[PDB]
Amino acid sequence: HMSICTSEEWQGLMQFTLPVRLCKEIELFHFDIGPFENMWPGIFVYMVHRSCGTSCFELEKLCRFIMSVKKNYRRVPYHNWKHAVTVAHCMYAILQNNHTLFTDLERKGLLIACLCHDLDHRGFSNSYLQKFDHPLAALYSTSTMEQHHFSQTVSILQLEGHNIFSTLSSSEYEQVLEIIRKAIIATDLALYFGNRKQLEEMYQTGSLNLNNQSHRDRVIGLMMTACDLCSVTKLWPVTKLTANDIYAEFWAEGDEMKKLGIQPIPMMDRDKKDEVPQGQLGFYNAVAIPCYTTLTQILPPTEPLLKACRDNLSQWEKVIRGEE
Ligand SMILES: Nc1ncnc2c1ncn2[C@@H]1O[C@H](COP(=O)(O)O)[C@@H](O)[C@H]1O
Ligand SMILES: [Mg+2]
Ligand SMILES: [Zn+2]
């Protein structure tokens with residue numbers, strides 16, 4: 001059921017060399033992978049090697065894994081291969097700036113979780129799957145697509161020669177799979193609201209303790225949200241272009257809803273594009289800004305993400321004022 005990369009594909013990745021000039025740029029939060037499509041798999045290999053070490057994973061297995069993951073992302077407008085690498089890069093930047101706060105197991109687990117977090121996404125939301133009783137909603141009662149993304153991740157690891165984690169001891173192996181599962185489930189925005197509120201409180205009252213596993217899990221969860229939404233932390237033109245892709249998917253879902261006789265929310269109605277600017281303002285105020293605000297409080301080095309988010313909020317406000 002899973003697609004598998006070809007030998008030419010993973011061998012080509014093995015020989016890939018990343019232009020010296022990009023090595024420097026990849027360390028920055030605002031880096032946009034957009035103009036280097038042929039290099040995306042190589043960029044991920046580079047980040048893994050820099051954060052986890054060149055011998056962390058058997059190179060051959062890592063290349064097979066990466067190219068098969070790419071092949072299992074669909075050709076949809078937004079939840080695609082580009083998105084996966086973009087989210088993984090934001091995680092890389094967060095980890096590089098807060099390196100020793102995380103174990104080697106967590107770093108390899110999180111970079112992989114980010115690359116795989118939207119595996120096999122079809123362009124339809126949990127809202128849609130549950131409203132229309134898709135088989136996946138029956139199998140996974142909550143965080144439907146996310147539970148599916150994790151299942152897809154495990155399925156790729158099970159492909160012959162694709163298990164990059166097999167060299168871990170049995171206890172570390174079970175630990176990394178759990179790190180990956182929790183990280184992917186955390187990408188369900190529905191869970192973000194409660195997670196952020198809890199973390200904000202733990203931080204404000206001084207009870208937040210990274211030696212407390214449940215606390216670590218929550219911090220990692222907020223990091224996942226931050227990486228998943230990072231298009232809002234890029235330079236304005238990049239942020240705006242990505243929003244076009246996000247809405248292309250929203251509109252397609254809303255079209256299907258109308259076919260089933262249900263009026264979609266304005267955000268998914270292609271006949272209500274005039275409401276987009278206000279919709280974005282709402283998303284930034286209710287989701288993005290608070291996310292990066294709390295993340296910066298817990299991990300000070302991530303402040304550039306919050307500053308960039310605030311800048312884009314201002315841009316959407318300019319659009320609303322007719323200054324576009
Ligand atoms: N700028 C945005 N405006 C509205 N919704 C967004 C925006 N960026 C991300 N999202 C939502 O956040 C979700 C993140 O979860 P996912 O990308 O599926 O892991 C996306 O599926 C979108 O539904
Ligand atoms: Mg997702
Ligand atoms: Zn995503």
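Think of each number as a place in line: the chain as shown, counted from 1.
Header says: X-ray crystallography, 1.6 Å.
Heads up, the Cβ atoms here are built off N, Cα and C, so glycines get one too.
Here is what Swiss-Prot records for this protein:
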{"type": "DOMAIN", "residues": "6-323", "note": "domain 'PDEase'"}
{"type": "ACT_SITE", "residues": "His79", "note": "active site, proton donor"}
{"type": "BINDING", "residues": "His79, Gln280", "note": "3',5'-cyclic GMP binding site"}
{"type": "BINDING", "residues": "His83, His117, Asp118, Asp228", "note": "divalent metal cation 1 binding site"}
{"type": "MUTAGEN", "residues": "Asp118 to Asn (Swiss-Prot position 830)", "note": "Reduces activity 1000-fold"}
{"type": "MUTAGEN", "residues": "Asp118 to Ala (Swiss-Prot position 830)", "note": "Loss of activity and of zinc binding"}
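Around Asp228 (divalent metal cation 1 binding site), the same-chain residues six or more apart in sequence whose CB sits under 8 Å from its CB are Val87, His117, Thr187, listed in sequence order. In sequence order, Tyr73, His79, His83, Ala84, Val87, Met145, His149, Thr187 constitute the residues six or more apart from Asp118 (mutagenesis position) in its chain with CB-CB distances below 8 Å. Looking only at other Cβ atoms within 10 Å, the busiest spot among the recorded positions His79, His117 turns out to be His117. DSSP classifies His83 (divalent metal cation 1 binding site) as helix under the three-state reduction. In the structure as shown, the Cβ atom of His83 (divalent metal cation 1 binding site) sits within 10 Å of 22 other Cβ atoms.
Selection of the recorded positions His83, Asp118, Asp228, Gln280 by a Cβ distance under 6 Å from ligand 2 yields, in sequence order, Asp118. Listed in sequence order, the residues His79, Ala84, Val87, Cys114, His121, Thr187 complete the 8 Å Cβ shell around the divalent metal cation 1 site centroid, once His83, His117, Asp118, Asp228 themselves are left out. In the three-state DSSP scheme, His117 (divalent metal cation 1 binding site) is classed as coil.
Neighbour list (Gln280 (3',5'-cyclic GMP binding site), Cβ cut-off 8 Å, at least 6 residues apart, same chain): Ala243, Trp316.
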